Structures are given as structure tokens and as C-alpha cells.
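Student: This structure is in C-alpha cells; I'll ask about it shortly.
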Amino acid sequence: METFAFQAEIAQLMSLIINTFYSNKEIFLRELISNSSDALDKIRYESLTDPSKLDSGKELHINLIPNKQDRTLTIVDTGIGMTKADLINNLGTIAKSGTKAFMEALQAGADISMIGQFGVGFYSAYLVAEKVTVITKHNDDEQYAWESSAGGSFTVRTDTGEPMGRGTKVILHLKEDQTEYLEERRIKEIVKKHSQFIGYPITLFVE
Ligand SMILES: Cc1cn(-c2ccc(C(N)=O)c(NC3CCC(=O)CC3)c2)c2c1C(=O)CC(C)(C)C2
């Protein structure tokens, strides 16, 4: 397992998300589903010129998996996935400019719900999760596990868990007071409110 320091701007973003009083936490789900949808559009687009890009799996879908025993909510997709370079460097570079723009908009009167417009909606996971684990597999790289409980650092390791074929799993280790997001009625309500027209089948798993 390798340990990395978040860039100052992303650490500041995560602290703002964790510390700011903001009751409309439910928007985290649409942000993660939007990232999944963008990932699925990318693999679908690439497959039109190279059909062998779907040898790692033809199905293009999103699964929402609650686990009350583990207190986790997992957002699974069969999108493009992320490489080691994406996890450590590429996406952090993109997140730096988005974070600066989001911070300025917030000072000017914007709301935390607008985070996704700045391309840093992933970090809205910290509205409800004490720890986030990202398991991912891109066609050109190995399966990786990224993880962070904030506090300025994240880890990356090659993942030895169940092989995924292709895609991303975002595992939200929910805060003790955010267990409503494990309830079927609550997830169904949020999906219908904010994610009803996503162009991929969203399956809400139950227990
Ligand atoms: C910004 C940003 C977006 N995302 C993200 C999440 C999930 C997915 C997903 N569910 O795939 C995703 N997909 C992108 C990958 C790059 C691309 O080309 C567009 C889609 C991006 C993440 C970040 C981070 O700074 C931390 C991170 C690399 C662990 C995860």
C-alpha cells in the first residue's frame, strides 16, 4: 500500500465538505451516479471504433448496493474505469482547477449542491462517508484500490479482492448518523428525485 498527500486545494475542499453545516447531504448520490454515467458514456463511445474494448464486459449499468451489517453504500458501474495514473495524478490535476472555481462560487453565494458543475462532485461522498474506498479496473491497467478517510492523505494499492472485469466501485463507509442512505425507500426517493433520466439501467439492490 502506497500513501500520498492530497494537494492543498483538494485537502481544503474535503475540509470544507466535512466541516460546513449543510443539511442537503442527499445530493452526494446524484454526483456519484453522474461520475458513473460519464464513465459509461466514455467506454460506450470508445467501443464504437474498437469493439474489443467490451471484451472485459458488454453490460453498461449502475448498481446501488446497501449493506447494513458493514454500514456501506456501494455505487458500482461497468464504465471505463481508472488507471493508476488517474488515481494518483491525472484526476487530482483536473480537481485542482475545479476546486478553485467551486471555492470562488461558494464565496459569491453558490451552494454545496452545485459541486458537480465544477467537476469535483466525487468529494461530495464526504458529506455522508467517514471513509471512501474506490475499487477500479481500466482495460489498460490492473485492478486498484484507492482509499481515504481525509485528514490530508489517500492510499493506492493493487487490489486482491473479487476481480471486476472493468469499471469502478465507490464504497461509502457511512458516518454513524447517515444510515438512512442504507434504507430502500430513501435510496429510491433520491434516485427518482435527482437521477431519473440517467441513460443506463440503475438497479437498487435490497437486503
Ligand atoms: C475528480 C475525481 C473524479 N473521480 C471519479 C470517480 C469515479 C469515476 C467513475 N465512476 O468512473 C470517475 N470516472 C472518470 C474517470 C476519468 C474520465 O475520463 C471520466 C470519468 C471519476 C475521482 C476524482 C478524484 O479526485 C479522486 C478519485 C480519483 C479517487 C475519484
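Each residue's number is its place along the chain shown, starting with 1.
Determined via X-ray crystallography, 1.9 Å.
Positions of Cβ are set from backbone N, Cα and C atoms, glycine also.
So Swiss-Prot lists the following for this protein:
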type: MUTAGEN; residues: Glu31 to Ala (Swiss-Prot position 47); note: Strong ATP-binding. Strong interaction with HSF1, HIF1A, ERBB2, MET, KEAP1 and RHOBTB2. No effect on interaction with TSC1
type: MUTAGEN; residues: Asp77 to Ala (Swiss-Prot position 93); note: Impaired ATP-binding. Strong interaction with HIF1A, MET, KEAP1 and RHOBTB2. Loss of interaction with HSF1 and ERBB2. Los of interaction with TSC1
type: MUTAGEN; residues: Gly81 to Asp (Swiss-Prot position 97); note: Abolishes ATPase activity
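What does the local environment look like for each feature on the list?
Tutor: All protein chains considered, the CB of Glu31 (mutagenesis position) has 22 other CB atoms within 10 Å.
In sequence order, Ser36, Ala39, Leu40, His61, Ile62, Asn63, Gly167, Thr168, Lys169, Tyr200 make up the list of same-chain residues 6 or more apart from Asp77 (mutagenesis position) whose Cβ falls under 8 Å from its Cβ.
Packing around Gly81 (mutagenesis position) is summarised by its Cβ count: 25 other Cβ atoms lie within 10 angstroms of its Cβ, all protein chains included.
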Student: In whole Å, how far does the CA atom of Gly81 (mutagenesis position) lie from that of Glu31 (mutagenesis position)?
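Tutor: Computed Cα spacing between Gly81 (mutagenesis position) and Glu31 (mutagenesis position) is 16 Å.
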